[PDB]
Structures are given as C-alpha cells and as structure tokens.
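Enquirer: Below you will find the structure I want to go over with you.
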Amino acid sequence: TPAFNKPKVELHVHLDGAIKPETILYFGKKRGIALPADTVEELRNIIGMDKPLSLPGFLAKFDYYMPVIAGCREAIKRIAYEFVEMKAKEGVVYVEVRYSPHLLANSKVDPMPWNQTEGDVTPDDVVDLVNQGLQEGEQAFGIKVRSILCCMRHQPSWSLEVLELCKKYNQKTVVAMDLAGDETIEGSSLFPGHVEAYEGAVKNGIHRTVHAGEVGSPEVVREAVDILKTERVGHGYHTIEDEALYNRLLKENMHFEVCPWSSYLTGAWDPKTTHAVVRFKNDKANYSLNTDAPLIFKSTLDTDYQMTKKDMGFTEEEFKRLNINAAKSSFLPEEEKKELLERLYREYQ
Ligand SMILES: OC[C@H]1O[C@@H](n2c[nH+]c3c2N=CN[C@H]3O)[C@H](O)[C@@H]1O
Ligand SMILES: [Zn+2]
C-alpha cells in the first residue's frame, strides 16, 4: 500500500540531504573523521528530526555529516550513484537533484567549508564527479536524472561561478540554478551576487528556480518572481498570504515545488493552520510533491504521498494530475519533456 504505486516525477530534493546513513558511516571510519554516532540507527537519531525544529535548526544537521563527504572524489561519486538507486526504488522515473558544488569542494573555495585542508577537489570537479555518478546510475537503474546547482544565500560570492558551472555543464546533467540556504537572512535575495547571477541566467537561457516562502513572507516570493525571474518557486507556502500575488502567480501557471513533510518538520507549516497545499490542490495550482531532504526528515517520497492522502484528502486523480504538471514544468528540453509526458500518460492509463 504505497499511496501512489505509479511512476512519479521529483523536482525538489537535495543530494547532500539524501545520503544513506551507511555510506556516511563508511567514510567516517575510512577518513578518520568524527561522527556523532557509530551505529546507523543512532546516527539516524542525531541527524534525523523528530518534531518541528526551525530552518536554521534543520540546516545545522548537515554539520554532523558533510565533512565526511566533502573533498573525497570516491564519496561524491558514490552518493550520486546511490541516489539514483534510491529514487529508482521509489518508483520515480524522472528527478532533478540539487546541491551546492562549493560545499563539497576543498580547493578553490573561499571560505573553506567544514574546516578542510587544501586539496584537489575543485568546485568544477564536484560537478563533473556528480555527473559521472548520476550518469552511471541512469544506466544501471533505468531512470532519467538531471541536476541543479545551488547558490547559497549567505555566500553570493559563489553565485557567479554557479552560473558558469551551469553553462559549462549545460544538459550534461545541469539544467538549472537554485538559490538555497537560510531564507531568514534579511534581504539575502537582493544581494548583488545573487541578482547578477540570475540576470546572467536569463541572458544565457539557464533555467531558474528559487527557494522562497518556505518561511519568509510573500515579499520574498515577489522578489524571486519579479526580480530574480524564477521559473519555479521552491515551497512558496506563504504566497497565499498575499491574495493579489498568489492569484497573479496562479494565473501565470507558476509551478510551486511543495514538500509537505518538510514544512511540518521545519516549522514552516503550523500544524494548527490549513496547509497551503490544500489551497493549491483546490484552486488547481501547478505544483509537485517532493521530498526535499529525506535523510534529515527520516522520510521517503511515499511519506509525503501518505501524508497528503490521509490528511488533506488527496486522491489518485490528483496524484496523477500533479505528476503531469511536474513533468510539464521540468527543465527538460522539449523533445525529452514530450518523451516523459508520453511515458506518464501511458502508465497512467
Ligand atoms: O542541498 C544544498 C544545500 O541547500 C541547503 N538546504 C537543504 N535543504 C534546504 C536547504 N535550504 C533551504 N531550505 C531547505 O529546503 C543546505 O544547506 C544544503 O547544504
Ligand atoms: Zn529545498
């Protein structure tokens, strides 16, 4: 009984947020790097979230394990291959994985993430390494996987390079640019680096997606849409607070990348108020149902389906509808997007 035992499309999930506790454990020992536990189970309890934390609270969990992956070619390549494997088993036929190339490098990055020591794993190298892992998993498990590079809110110095990385690796997996991180940083959307990287994404035809409204007010969504030119909005739960904005976006067919479980666990969604996804569903909005960071929410793609099904009252007709909208809104080239639509319509028959 998996809520939606049919092909799915995932548009919103972070690679460094969907690693197997087993792989984390393996490289800790292998590199002699300290973890907060030496058992996959207790490692799941230190990293995982039980009840709602906050955004900065959730973001902190990465500290427990990122140091173990970063700077290790074998590790970056392996988590990528293993991610496809994970998604294949969830019955996902198309996925867009996102991650920050800088937070995994150890050379040519400033400031040095995780107190690393100069190495040879350059930000470019991590993109190439992940491509090889993703490509190898596509062949082995038979699914299509594409990737998105993330700009980090607190480091706009990195953004112009994320843009060049998206250009160099255009279609060689890289399909878009994301703006991720601590949304709570006042005006972090307007920082020049971010603004210029996005002005550049536009002139070079690089697809754009931006995390907004997960926790910030509607204005942050307005900045993403109007100033950064997002083609999609990660979360966007607060947009409904501005009926004007919302309705305008609704008429523009703006895609909202929803992650139900996630909103509850980051305190993004107050359990005492109707979920914005119920509105999106009811107004027939363009959106998708995503996992965001399974490792930290101790969740699976099914977790979210099961959630919208039990509470919120979603149905298979709706499940089928949103997955069709997710495919239409993918950052896939037309010919490939058509191919996806065909496949879903076939298996939905
Ligand atoms: O996945 C790349 C990075 O995006 C950030 N991230 C992960 N989950 C989220 C997030 N930023 C904002 N909201 C959340 O959906 C993390 O700092 C991780 O290192
Ligand atoms: Zn996210």
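Chain A residue numbers are taken from Swiss-Prot; in order, the displayed residues are 4-352.
Backbone N, Cα and C define each Cβ position, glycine as well.
Sharing the record's features from Swiss-Prot:
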type	residues	note
BINDING	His15, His17, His214, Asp295	Zn(2+) binding site
MUTAGEN	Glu217 to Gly	Reduces catalytic activity 3200-fold. No effect on affinity for adenosine
MUTAGEN	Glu217 to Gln	Reduces catalytic activity 4800-fold, and slightly increases affinity for substrate
MUTAGEN	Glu217 to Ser	Loss of activity
MUTAGEN	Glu217 to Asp	Reduces catalytic activity 700-fold. No effect on affinity for adenosine
ACT_SITE	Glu217	active site, proton donor
MUTAGEN	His238 to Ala	Increases affinity for adenosine 20-fold. Reduces enzyme activity 500-fold
MUTAGEN	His238 to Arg	Reduces enzyme activity 1500-fold. No effect on affinity for adenosine
MUTAGEN	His238 to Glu	Nearly abolishes enzyme activity
MUTAGEN	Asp295 to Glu	No effect on affinity for adenosine. Reduces enzyme activity 2750-fold
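I'm curious about the neighbourhood of these features; can you describe it?
Expert: On its own chain, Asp295 (mutagenesis position) has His15, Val16, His17, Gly20, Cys262, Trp264, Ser265 as residues at least 6 apart in sequence with a Cβ closer than 8 Å to its own Cβ. DSSP assigns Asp295 (mutagenesis position) to a strand segment in the three-state reduction.
Listed in sequence order, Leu58, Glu186, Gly237, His238, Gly239, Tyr240, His241, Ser266, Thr269, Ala271 are the same-chain residues six or more apart from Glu217 (mutagenesis position) with CB atoms under 8 A from its CB.
In the three-state DSSP scheme, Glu217 (mutagenesis position) is classed as coil.
Neighbour count (other Cβ atoms within 10 Å of the Cβ, all protein chains): 28 for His238 (mutagenesis position).
In this structure, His238 (mutagenesis position) is part of a beta strand by DSSP.
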Enquirer: With the Cβ under 6 Å from ligand 1 as the test, give me the qualifying entries from the recorded positions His15, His17, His214, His238, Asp295.
Expert: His17, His214, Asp295
Enquirer: List the other residues in this chain whose Cβ sits within 8 Å of the Cβ centroid of the Zn(2+) site residues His15, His17, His214, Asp295, in sequence order.
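Expert: Other same-chain residues with Cβ inside the cutoff are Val16, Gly20, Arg101, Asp181, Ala183, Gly237, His238, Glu260, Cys262, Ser265, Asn293, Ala296.
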Enquirer: Counting other Cβ atoms within 10 Å of each residue's Cβ, which of the binding-site residues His15, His17, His214 comes out lowest?
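Expert: Lowest Cβ count within 10 Å among the binding-site residues (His15, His17, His214) is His17.
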